[PDB]
2 protein chains.
Amino acid sequence: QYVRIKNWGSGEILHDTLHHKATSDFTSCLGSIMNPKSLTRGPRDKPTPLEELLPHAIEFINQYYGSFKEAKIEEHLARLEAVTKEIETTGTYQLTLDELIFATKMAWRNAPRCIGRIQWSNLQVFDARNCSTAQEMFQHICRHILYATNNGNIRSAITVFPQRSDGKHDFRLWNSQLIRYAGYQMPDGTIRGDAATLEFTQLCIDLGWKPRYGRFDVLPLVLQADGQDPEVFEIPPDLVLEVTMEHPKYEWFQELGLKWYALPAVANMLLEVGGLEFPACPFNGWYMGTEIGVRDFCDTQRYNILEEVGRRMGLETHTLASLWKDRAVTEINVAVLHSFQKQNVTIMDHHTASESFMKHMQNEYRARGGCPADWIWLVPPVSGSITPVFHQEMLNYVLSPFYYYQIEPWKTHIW
Amino acid sequence: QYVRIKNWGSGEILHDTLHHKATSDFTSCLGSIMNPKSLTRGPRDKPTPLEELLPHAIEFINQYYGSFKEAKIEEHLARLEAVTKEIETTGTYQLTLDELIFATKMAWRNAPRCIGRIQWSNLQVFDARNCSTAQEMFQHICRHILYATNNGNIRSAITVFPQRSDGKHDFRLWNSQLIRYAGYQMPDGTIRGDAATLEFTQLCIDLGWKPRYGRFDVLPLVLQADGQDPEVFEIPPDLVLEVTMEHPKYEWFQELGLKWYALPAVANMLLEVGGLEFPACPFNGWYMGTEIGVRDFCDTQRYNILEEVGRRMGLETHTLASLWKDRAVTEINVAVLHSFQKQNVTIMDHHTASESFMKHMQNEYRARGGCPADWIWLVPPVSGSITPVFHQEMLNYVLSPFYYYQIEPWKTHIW
Ligand code: HEM
Ligand code: HEM
Ligand SMILES: NC1=N[C@H](CCNC(=O)c2ccoc2)Nc2c(F)ccc(F)c21
Ligand SMILES: NC1=N[C@H](CCNC(=O)c2ccoc2)Nc2c(F)ccc(F)c21
Ligand SMILES: C[C@H](O)[C@H](O)[C@@H]1CNc2nc(N)[nH]c(=O)c2N1
Ligand SMILES: C[C@H](O)[C@H](O)[C@@H]1CNc2nc(N)[nH]c(=O)c2N1
């Protein structure tokens, strides 16, 4: 009938009906869409039909065993055999720790929106499939954060919780990411903290979390284990490393009293592998300057600090043509970069980042003749063409294993 | 068997075979591809089958007449009738001047890669469908350039040459754009001028054009009329307005001896409307700073001036993390912006540009429930997220009329 389009800036929505008047095939392209269904893996009410499971499972095992040099046909056959048997006897099956590690890295490799994939091989895997309570999740999460942070020397890691069984017993981290500041609608009408986390913050407030009404209050873990309602847990402050923002030239920069957490970790995605689904598998890598300097600090819908960094630089903040914005954003980026380096916290600029990916992409094409890539995500939010990936044509397809998005729990959860 | 992917930076090519291992529908997305077939309209050996023409023609006329308020049912019916008759009697048909104007603006509106579409309504249309020789094209082109340039006060315009008849009598501007500097491979191994125009420059050399071996030699018009071979014509210098590059603060900027032409006009695209095809319809709008400042000046494959603008600013050009590139590019952009403004030549920054489009997009969605948009093209090559369109989800589909790309003539032309 019509497609919905969202403007993540003003939040407005539009209904497109004109596309119906389109022509032949043409490579209605939904490329610019943030969360399309093709990238979401939703709820389930029953186990996965065996007819679908067994095939996918067999495929995964052949991939796994066909993965290493000096094949192990016996182990391979035995495993195929072993897995089939386990499926007809249990209705599902369990991956060996090695297959799990393999799945997590391949899924990573298969993440078309990640520019850090040259690191795919270096990944720590915390096996928590035996987890059973929310309290145990909290412990596992805390361990993860502590491990990954490594006192500023960031290390990539992921922890796998119990795989979805019937769909009515899913483990789910309700947060979008492990660490993330909250946003409050002040009584004077203004907004403090992360404007983008207003709702979720309310959700935590509603679940008993006590608001501290600050600009950088680290939100709480909202965990749901097995299938029960979500329980709230504050993250032990000693575990949230942060970087205070300061400019290498403008002393008035820290006067802005800005800072950001050092750990970038996605918390609400689903890991799909060999037919199995893991609705809870938080993972982390490390930051790319522009994420904080450009998106977090300069997005209108976020901290929105461009205007004042502008005036502080004594720019013509009232004349767009002056290009003051391009001037300020760069200085902010320099602040972030400088601060992370000074405080010995791993981070990387977008230029170094792009060249890195290009190398990955070529290695990838030589090793397996391809590399799924979402150009719209791989091109940094500043200096796009100054980057190699901007000039690189890319193909974006969904392989498997894969890290999918999933419907926000608070929407499809019965208390 | 496999898809080809190109890196417009290094020019390297990769063969993707992995995509075959993809899964369900998912909104192999070819979004990052520069020239997909879905966006190209190629050669033809025979007229358009009447069975296809008549329907498209009728659609176009119903669009045209259903376009204005206070309908003209009589004129509409008469026209439908008149057009049908003309098709069975001639095998084709001729658009009235108004329909042509309508088609050109709608096609413009339907250009998903254009951020200047808020201007769609203001377009000058030079009717040259009666053109018959290359010399006459040259005259028409010259007029166009002169009109559009308007002494720096740029005006958008397009000139329509004879519509494709049998496919073996096409008018074609071999150049990609009206004005464009040439690139030569010097004997010392270096490259002077526009590195990206090396081949085409050779093509002009091969057709008798005399190289001037400069950094900014305006390439010649390589015109082919009716169906005959292409004839070469140098553009009268008095018609090519240029802007000398100078920085509002660094006096050493002009020491770089840089400049750029003021007229941005695409020359090799095809206009598809009501079943009719126009393989030659050069059009122009005006520049957006980043085009010159970022793409032309900073692309590796183009003038590649980043490195030296960097040293000239006394930056750490050997430490990517220093973000010197983000610093230089902004200054270059300021140079371009400043220079065009100083010399009274129409131009616009990317920030003003984005807000403009956003307005267009909302107007468009209200007026017709949609607006085809290629996010990958609409987001500027610098300060992406600092722009509103970066946060705007977009749908990219091909409507009609439409401006298509076409195969490079020198590839499918028999002399
Ligand atoms: C070694 C360091 C790593 C770096 C520097 C890195 C960097 C990035 C960046 C810059 C983004 C863009 C985020 C955004 O625009 O919101 C991203 C996205 C992504 N990365 Fe990586 N990453 C790393 C490791 C990983 C790991 C270990 C995984 C998984 C095991 C992974 C999975 C993904 C996924 C799924 C996305 C998409 C997130 C989304 O769609 O919201 N990355 N990464
Ligand atoms: C009034 C001023 C206009 C401005 C400021 C404008 C600006 C732009 C810019 C910045 C691009 C990107 C070019 C690139 O990245 O190479 C573009 C693309 C495009 N514009 Fe507009 N434009 C204008 C008028 C027009 C007109 C009058 C037409 C047609 C009648 C048009 C048709 C297109 C098309 C087809 C593209 C795609 C070109 C390609 O795919 O290579 N534009 N325009
Ligand atoms: N470097 C990474 N950035 C984002 C996750 C962190 N994003 C946030 O914390 C956030 C999103 C909006 O506002 C804040 N994506 C990542 C991922 F999916 C995996 C590993 C990473 F290293 C990152
Ligand atoms: N402003 C515009 N830029 C480009 C055409 C000009 N591009 C070039 O001249 C060029 C491309 C590569 O190197 C130079 N696209 C445009 C278009 F298709 C129509 C009107 C325009 F205003 C532009
Ligand atoms: C590979 C990629 O599509 C290409 O390098 C880009 C992306 N988007 C673009 N955006 C615009 N406006 N113009 C361009 O030339 C390109 N090229
Ligand atoms: C609408 C558009 O898709 C959205 O605003 C963008 C584009 N690409 C992106 N690129 C990255 N890496 N991260 C993002 O959040 C986005 N969001």
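Numbers in chain A track Swiss-Prot; the residues on display, in order, are 77-103, 108-495.
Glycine is no exception: its Cβ is also placed from the backbone N, Cα and C atoms.
What Swiss-Prot says about this protein:
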BINDING   A:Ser112, A:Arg375, A:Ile456, A:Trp457, A:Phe470  (6R)-L-erythro-5,6,7,8-tetrahydrobiopterin binding site
BINDING   A:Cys194, A:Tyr485  heme b binding site
BINDING   A:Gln257, A:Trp366, A:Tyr367, A:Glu371  L-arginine binding site
VARIANT   A:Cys211 to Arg  In strain: NOD/LtJ
Based on a Cβ-to-ligand 3 distance below 6 Å, what subset of the binding-site residues A:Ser112, A:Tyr367, A:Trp457, A:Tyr485 would you report?
A:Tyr367
Binding-site residues near chain B, Cβ-Cβ under 8 Å, from A:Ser112, A:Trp366, A:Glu371:
A:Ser112
Please identify, among the recorded positions A:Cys194, A:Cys211, A:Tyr485, the one with the smallest Cα-Cα distance to A:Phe470 ((6R)-L-erythro-5,6,7,8-tetrahydrobiopterin binding site).
A:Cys194
Look up A:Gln257 (L-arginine binding site) in the DSSP assignment and report helix, strand or coil.
strand
Quick one: of the binding-site residues A:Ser112, A:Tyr367, A:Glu371, A:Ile456, A:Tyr485, which has its CA closest to the CA of A:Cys211 (variant position)?
A:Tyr485
Given the binding-site residues A:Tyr367, A:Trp457, A:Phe470, and counting only Cβ atoms in the protein chains shown, which has the most within 10 Å of its Cβ?
A:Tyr367
At the Cα level, what's the spacing in Å between A:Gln257 (L-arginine binding site) and A:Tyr485 (heme b binding site), rounded?
12
What same-chain residues, at least 6 away in sequence, bring their CB to under 8 Å of the CB of A:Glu371 (L-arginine binding site)?
A:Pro344
Among A:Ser112, A:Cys194, A:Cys211, A:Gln257, A:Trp366, A:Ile456, the recorded positions whose C-beta sits under 6 Å from ligand 1:
A:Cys194, A:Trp366
Tell me the Cα distance separating A:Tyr367 (L-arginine binding site) from A:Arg375 ((6R)-L-erythro-5,6,7,8-tetrahydrobiopterin binding site), rounded to the nearest angstrom.
12
Mapped DSSP class for A:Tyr485 (heme b binding site), helix or strand or coil:
strand
Pop the Cα-Cα gap between A:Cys194 (heme b binding site) and A:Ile456 ((6R)-L-erythro-5,6,7,8-tetrahydrobiopterin binding site) into the table, whole Å please.
11
Who sits close to A:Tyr485 (heme b binding site): which same-chain residues at least 6 apart have their Cβ under 8 Å from its Cβ?
A:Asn115, A:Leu119, A:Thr120, A:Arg121, A:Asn348, A:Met349, A:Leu350
So which of the binding-site residues A:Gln257, A:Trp366, A:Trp457, A:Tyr485 sit close to ligand 6, that is, with a CB under 6 Å from an atom of it?
A:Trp457
Can you list which of these recorded positions (A:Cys211, A:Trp366, A:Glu371, A:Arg375, A:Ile456, A:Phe470) have a Cβ closer than 6 Å to ligand 5?
A:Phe470
Could you tell me, to the nearest whole Å, how far the Cα of A:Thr103 is from the Cα of A:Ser108, given 4 unmodelled residues between them?
10
Whole number in angstrom, please: the longest C-alpha to C-alpha distance across A:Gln257, A:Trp366, A:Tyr367, A:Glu371 for L-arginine.
14
